[PDB]
Structure formats: structure tokens, C-alpha cells
There are 2 protein chains.
Amino acid sequence: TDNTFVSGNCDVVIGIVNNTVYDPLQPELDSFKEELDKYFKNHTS
Amino acid sequence: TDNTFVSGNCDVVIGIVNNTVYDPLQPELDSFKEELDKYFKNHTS
């Protein structure tokens, strides 16, 4: 997301292809979720 | 981290020095992560 910028939509550019744009904030928050998932077993016990 | 970019490693640079690069996202996420730990702390209490 730092190396690219969002403009227009996918129906304008001629020849646009599909692919996944890596967002650095997604795994950082998901890694927090996995560490927060450990509290689910503490609630059961 | 916003004013610099990561390229290569420390072994390929001649004259590189060691320092601490301040991440502006580090204290904002950690302070809010403590809000996530204390919230799920009430979930287990």
C-alpha cells in the first residue's frame, strides 16, 4: 500500500489484471488477534 | 520508518552504524493493544 496509490476503479483502466495488494497493517493486526485468541481458553478454564 | 526505506542488509553497506529506528506505528498500536489485553481480561474475569 505504500508503493501504490488508489485512483479510479477496475472498470476504467484497459488491460487491468487481478492480484492481491499486500497491506502491512493486516498481518500486524492479525498477529495481535492470534495473541488475543489465547484468552478464549482462559475464559473456558 | 516513514522517512526511510528498507533495502538490503547491514552486511552489504560499508560504514553502516547501529541505531534504533523509531516506528511511529509502534506506540500507537501498543497503547491500543493494552486496551485489547485489558478488555479481554474482563472477558476472562
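Shown for chain A, in order and in Swiss-Prot numbering: 1117-1161.
Determined via electron microscopy, 3.6 Å.
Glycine is treated like the rest: Cβ placed from N, Cα and C.
DSSP assigns A:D1118 (variant position) to coil, not to a helix or a strand. Sequence-distant neighbours of A:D1118 (variant position) (same chain, 6+ apart, CB under 8 A from its CB) are A:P1140. Quoted from Swiss-Prot, the note attached to the natural variant A:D1118 to H states: In strain: Alpha/B.1.1.7.
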